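Structure, as structure tokens:
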Amino acid sequence: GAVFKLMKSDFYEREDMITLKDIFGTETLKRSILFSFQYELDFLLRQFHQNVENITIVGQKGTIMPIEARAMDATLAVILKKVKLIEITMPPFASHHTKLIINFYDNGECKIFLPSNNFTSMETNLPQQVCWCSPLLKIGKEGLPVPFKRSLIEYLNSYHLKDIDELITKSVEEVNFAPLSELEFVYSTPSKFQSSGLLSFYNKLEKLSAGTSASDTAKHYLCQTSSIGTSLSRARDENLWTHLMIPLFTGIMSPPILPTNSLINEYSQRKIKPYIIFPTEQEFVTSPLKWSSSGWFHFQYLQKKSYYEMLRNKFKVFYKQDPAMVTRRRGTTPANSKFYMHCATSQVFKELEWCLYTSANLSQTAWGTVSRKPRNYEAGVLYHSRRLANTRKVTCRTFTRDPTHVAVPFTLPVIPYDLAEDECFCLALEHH
């Protein structure tokens, strides 16, 4: 079955879990196809077994740094001949953030992974990272269409590159995706020709919950992100999660933004509970590598503080690790995974209506809006309870207590920010 694993760190596990070497080092691996925002080629290529025949690497022109001669050795020169680069030219202010691995093995097997780390030593080892692992898939003729496969192919098409069409999509097409028949592949693309991002995700959730009646249940919506974008509007404080996404998902608004005070009453009246997990200032003090992982966490609110105060004090949206539940070896180190999830009710989040794990951070550029398309490539997997084989809920557990559908790096429960003391981490330095 598909499984979430916590990526091992050279620092936190020194002497359940996965490493890049488990993914790439297997002697039966024949081919890997990789997508990422950043590759450190000498670090990445050292993960592979000599048996590998091809490594196809997709990334933005310039995010694939060649190995300098001084860092070459015998082994690397051999693996390097097996590398095919597909270099993407992005529009301005657009990023290729998708992290995706498609592996093909000796006996026609295939396995797909979504790691939260870029392929660099620093990303892999500093902030907490996770990796979703598909079940084993087999090359073979397909029966009924599998949504995950259809969406993955739309997504690949949306690069509009002949090399992707020929070298990747054709190979994906041969794979039977039946073991993924419960899951959805949810993505963003700048392609004008393919709907994606928030509008498509919203339409997908509306379709997946069709018929479901309303309840007096509390409605919990949680986001864990390593970036929090600024206001959707220059004239008003409006946050993507609280003002647009949650209101869409709950039915507060439809596609054809509400005043903040109206939203707060609506949340109170519908028992909506919003959460954003983002590191506090003090959680770096109780992290083993201290502020080392802090550069991955971006929420630059100092220039428009009222937007932050609104989130912190009016929506009371911020949540932090339970310092009693974290391991000694990881402490309160923040995670660079992105999860979005919904629970309808301490035990909160252990049974979910749905959960999306993705590269997409909480920004307009990753998700778009109702009217604007995403600027980035992003990809993720969605578990939806109505899509499960059995009439059941998606189950979730925290890695900090280490089978469930989902596993998250944050504690369960998470703890509200203490309004007297806690503040989201934000550093303004001279260089930025």
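Every residue number used here counts from 1 along the chain in the order it is shown.
This entry, so its header tells us, was determined using X-ray crystallography, 2.0 Å.
Cβ from N, Cα, C; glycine included.
Taken from Swiss-Prot as is:
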- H97: active site, nucleophile (ACT_SITE)
- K99, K338: substrate binding site (BINDING)
- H97 to A (Swiss-Prot position 182): Loss of activity (MUTAGEN)
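A map of Swiss-Prot features onto the structure.
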residue	record	contacts (Cβ under 8 Å, 6+ apart)
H97	mutagenesis position	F37, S359, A360, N361, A366, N376, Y377, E378
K99	substrate binding site	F35, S36, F37, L114, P115, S116, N117, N118, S359, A379
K338	substrate binding site	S116, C223, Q224, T225, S226, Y357, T358, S359, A360, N361, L362, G380
Which whole number of Å separates the Cα atoms at either end of the 8-residue gap, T345 and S346?
11
Please give the Cα-Cα distance in angstrom between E15 and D16, rounded to a whole number; the 7 residues between them are not modelled.
16
Gap of 7 residues, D402 to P403: Cα distance in Å, to the nearest whole number?
11
